[PDB]
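S.K.: Take this structure first; my questions come after.
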2 protein chains.
Amino acid sequence: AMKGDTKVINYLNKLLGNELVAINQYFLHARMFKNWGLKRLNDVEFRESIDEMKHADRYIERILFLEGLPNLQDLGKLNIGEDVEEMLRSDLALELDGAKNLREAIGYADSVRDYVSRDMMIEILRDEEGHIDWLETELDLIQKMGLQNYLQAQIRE
Amino acid sequence: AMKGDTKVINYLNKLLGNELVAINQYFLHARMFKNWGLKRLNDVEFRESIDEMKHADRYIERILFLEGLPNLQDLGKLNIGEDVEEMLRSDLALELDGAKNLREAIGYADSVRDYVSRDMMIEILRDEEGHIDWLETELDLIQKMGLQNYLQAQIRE
């Protein structure tokens, strides 16, 4: 029960939009990875899709508590990618943009004394930094090994 | 193991796009309905979101069997709606457009002898016609009763 800040609700709606795109893209990627027998990549991206659902659930709760409603910006084109490196690099691009939006919203919420929205978003950001770190590390390995040597190292004994 | 028809894969990718939008929109709607204490509407839309996930899983399997990859058209703006009638009417709009695309793809797949893709899509269409019928029936009741009388009839004894 409270009427929240207009711009904070706007940020929460932009962020919930990001979650929906990420849930969609990790879903598709996970399934492609499983098809190619890349078990680890499927397991982690499927796991992080669950994190993203949780984030979207938190955003929706908060928007509704602030007496707003879910209302979304255009969610755009998903750049799925055609090979494993392109897939991961496109996930990293979403995550980096999403983290930038989240830091902007944290700063703003903090500035106008919406500390509960701020703190929710801080917890979500810690999760997103984990999502970024995984992707960066895997893409670093693809650079060091070469893509095909990297894919071969995914094959289980 | 087979290289499928280019246009059939294109249809499967357009249809998988529709599933992703529908999964997103039913997700958000379900949560809004639950917040307003509309248990039946939440339960059914949450249930149909599961059907849509299954449809997207079938599309992805088939695209990958046909040696294609998931590759998506712009998924656009979700028109969430601001009241229950607008929400349902926007779901109906997605469903009607999605069914039109599916009948087009069925006709095409049939015409070029891709009977396995055709038959998969026929099963999905039967599900979509059930999704349409629910929405139509509820919107008919909102017209007959008036929205507020309809919402009041959702309140459980």
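Easy rule for this one: first residue shown is 1, then count along the chain.
Method on record in the header is X-ray crystallography, 1.4 Å.
For all residues, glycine too, the Cβ spot is worked out from N, Cα and C.
Quick paste of what Swiss-Prot says about this protein:
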MUTAGEN   B:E19 to A (Swiss-Prot position 18)  Highly decreased Fe(2+) oxidation activity. Is also severely restricted in its ability to lay down an iron core
BINDING   B:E19, B:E52, B:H55, B:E128  Fe cation 1 binding site
MUTAGEN   B:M32 to H or L (Swiss-Prot position 31)  No loss of heme binding
VARIANT   B:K39 to M (Swiss-Prot position 38)  In strain: ECOR 30
MUTAGEN   B:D51 to A (Swiss-Prot position 50)  Fe(2+)-binding and single turnover oxidation at the ferroxidase center occur normally but iron mineralization within the cavity is significantly impaired
BINDING   B:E52, B:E95, B:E128, B:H131  Fe cation 2 binding site
MUTAGEN   B:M53 to H or L (Swiss-Prot position 52)  Loss of heme binding. Is still capable of accumulating iron
BINDING   B:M53  heme b binding site
VARIANT   B:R58 to K (Swiss-Prot position 57)  In strain: ECOR 30
VARIANT   B:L69 to I (Swiss-Prot position 68)  In strain: ECOR 30
MUTAGEN   B:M87 to L (Swiss-Prot position 86)  No loss of heme binding
MUTAGEN   B:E128 to Q (Swiss-Prot position 127)  Decreased Fe(2+) oxidation activity. Is also affected in its ability to lay down an iron core
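In terms of burial and nearby residues, how do these features look in this structure?
M.R.: The Cβ of B:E19 (mutagenesis position) lies under 8 Å from the Cβ of B:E52, B:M53, B:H55, B:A56, B:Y59, each of which sits 6+ residues away along the same chain. Reduced to three states, the DSSP call for B:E19 (mutagenesis position) is helix.
The DSSP secondary structure for B:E52 (Fe cation 1 binding site) is helix.
Classification of B:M32 (mutagenesis position) by DSSP places it within a helix. Counting only residues at least six positions away in the same chain, the Cβ atoms of B:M87 sit under 8 Å from the Cβ of B:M32 (mutagenesis position).
Neighbours of B:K39 (variant position), defined as other CB atoms within 10 A of its CB across all chains, total 13.
Its Cβ taken as reference, B:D51 (mutagenesis position) is surrounded by 17 other Cβ atoms within 10 Å in the chains shown.
Cβ neighbours of B:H131 (Fe cation 2 binding site) (same chain, under 8 Å, six or more residues apart in sequence): B:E48, B:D51, B:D91, B:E95.
Counting Cβ atoms from all protein chains shown, B:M53 (mutagenesis position) has 16 others lying within 10 Å of its own Cβ.
DSSP classifies B:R58 (variant position) as helix under the three-state reduction.
Long-range neighbours of B:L69 (variant position) (same chain, six or more residues apart, CB within less than 8 Å of its CB): B:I63.
Other C-beta atoms found within 10 angstroms of the C-beta of B:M87 (mutagenesis position) number 23, with every protein chain shown included.
For B:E128 (mutagenesis position), the same-chain residues that are 6 or more apart in sequence and have a Cβ closer than 8 Å to its Cβ are B:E95, B:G98, B:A99, B:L102.
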S.K.: Count, for each of the binding-site residues B:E52, B:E95, the other C-beta atoms lying within 10 angstroms of its own C-beta, and report the residue with the smallest count.
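M.R.: Per-residue Cβ counts within 10 Å for the binding-site residues B:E52, B:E95 bottom out at B:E95.
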S.K.: Would you mind ranking the recorded positions B:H55, B:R58 by how many other Cβ atoms sit within 10 Å of each Cβ and giving me the lowest?
M.R.: B:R58
S.K.: Report, in sequence order, every one of the recorded positions (B:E19, B:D51, B:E52, B:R58) having a CB within less than 8 angstroms of a CB belonging to chain A; if no such residue exists, report 'none'.
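M.R.: Correct list: none.
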S.K.: Enumerate the residues of the same chain, B:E52, B:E95, B:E128, B:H131 excluded, that satisfy the criterion Cβ within 8 A of the mean position of the Cβ atoms of the recorded Fe cation 2 site; list them in sequence order.
M.R.: B:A22, B:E48, B:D51, B:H55, B:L94, B:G98, B:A99, B:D127, B:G130, B:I132
